[PDB]
Amino acid sequence: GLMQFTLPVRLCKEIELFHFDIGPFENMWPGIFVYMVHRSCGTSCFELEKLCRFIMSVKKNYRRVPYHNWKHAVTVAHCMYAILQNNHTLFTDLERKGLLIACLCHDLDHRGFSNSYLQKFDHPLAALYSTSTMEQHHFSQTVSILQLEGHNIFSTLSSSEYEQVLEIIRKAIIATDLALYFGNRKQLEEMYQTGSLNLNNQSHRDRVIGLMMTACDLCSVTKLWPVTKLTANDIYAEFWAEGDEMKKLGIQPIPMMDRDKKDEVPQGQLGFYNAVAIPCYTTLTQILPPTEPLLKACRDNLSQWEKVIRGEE
Ligand SMILES: CS(=O)(=O)c1cccc(-n2ccc(=O)c(-c3ccnn3-c3cc(F)ccc3F)n2)c1
Ligand SMILES: [Cl-]
Ligand SMILES: [Mg+2]
Ligand SMILES: [Zn+2]
């Protein structure tokens, strides 16, 4: 039990900060995640043998796509770690366990295509799961991996603790469907502003955990500008591949996905910051004040894109 994961000094210090980038060394990402579980949760909350085997099976079931890959999973898990560590006392033992795993597993077996493309292609997954298509698949994949021999990291939880954590993970992964984000945030905005928000109301927690998941998922817009700008290439590589596939189905894609309209990206980023990312981190900061650094970094990156449009870069 007395085996700690230890990171070089720079990573040890910077991993605590919201804007940490996990770096280009793939083989350090597992250690970085176990490190975050040990500090967030405890060295006893998982059997290392089972955790390690769970992490490497999850890694294996992420695909070699430009953005929705293993690096994305660990990046989203790290943002969640930063939130839990800046909000120590507000979350239960089970919520800390469930949510880091939820974040690691939230895009399992992503193919690089939106729910929309699956529906218009008429993919079997779109028949199995009529809404939040990929997110139901992601949870399904999470459950399948937990059930491989020697992979059940929740074994030593009671039957009711176990049912609770799988329920936390299911809602967390479903909430990463950005189509559900708009309504979730509207409701949390209303409840905060009437003083009706109660963290003892489970269905209020559910919504707050929902908004944290959107925050962690979108967290590439909260990094130092050079990280944010370079992730955007990966994001748009997937978008333009989906646009190509739309044109193959005979559908003109939205401009976001059309690689012909590559000139419109800077304005498209402003819309996304203004319509999605700024509202998301604003409402998160209202509910969880210590997550303000995510709103601040997001605002800095909005300004960086405004400079791109104004020809200053
Ligand atoms: C038209 S809309 O409903 O506003 C809508 C639907 C889907 C994607 C975007 N969108 C546009 C521009 C971006 O930069 C991102 C972005 C930034 C960080 N993560 N993501 C992201 C988020 C996802 F959910 C999926 C894939 C992603 F790259 N997302 C907008
Ligand atoms: Cl601590
Ligand atoms: Mg997803
Ligand atoms: Zn994601």
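Residue numbering for chain A follows Swiss-Prot; the residues present correspond to positions 724-1036, in that order.
Technique stated in the header: X-ray crystallography, 2.2 Å.
Quick reminder: no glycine exception, Cβ is built from N, Cα and C everywhere.
Under DSSP, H791 (active site, proton donor) is assigned to coil, being neither helix nor strand in the three-state scheme. Per Swiss-Prot, the feature active site, proton donor maps to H791; the stated evidence is similarity to another entry.
Taken from Swiss-Prot, the feature 3',5'-cyclic GMP binding site covers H791, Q992, and the record attributes it to experimental evidence. Neighbours of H791 (active site, proton donor), defined as other CB atoms within 10 A of its CB across all chains, total 21.
Neighbours of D940 (divalent metal cation 1 binding site), defined as other CB atoms within 10 A of its CB across all chains, total 22. For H795, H829, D830, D940, the entry in Swiss-Prot reads divalent metal cation 1 binding site.
Long-range Cβ contacts of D830 (mutagenesis position) within its own chain (separation 6+, distance under 8 Å): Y785, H791, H795, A796, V799, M857, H861, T899. Annotation note: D830 (mutagenesis position) sits in a coil segment as assigned by DSSP. Looking at Swiss-Prot, you'll find the mutagenesis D830 to N noted as follows: Reduces activity 1000-fold.
According to Swiss-Prot, the experimentally introduced change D830 to A is described as follows: Loss of activity and of zinc binding.
Under the heading divalent metal cation 2 binding site, Swiss-Prot lists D830.
Comparing the binding-site residues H795, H829 on other C-beta atoms within 10 angstroms of each C-beta gives the minimum for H795.
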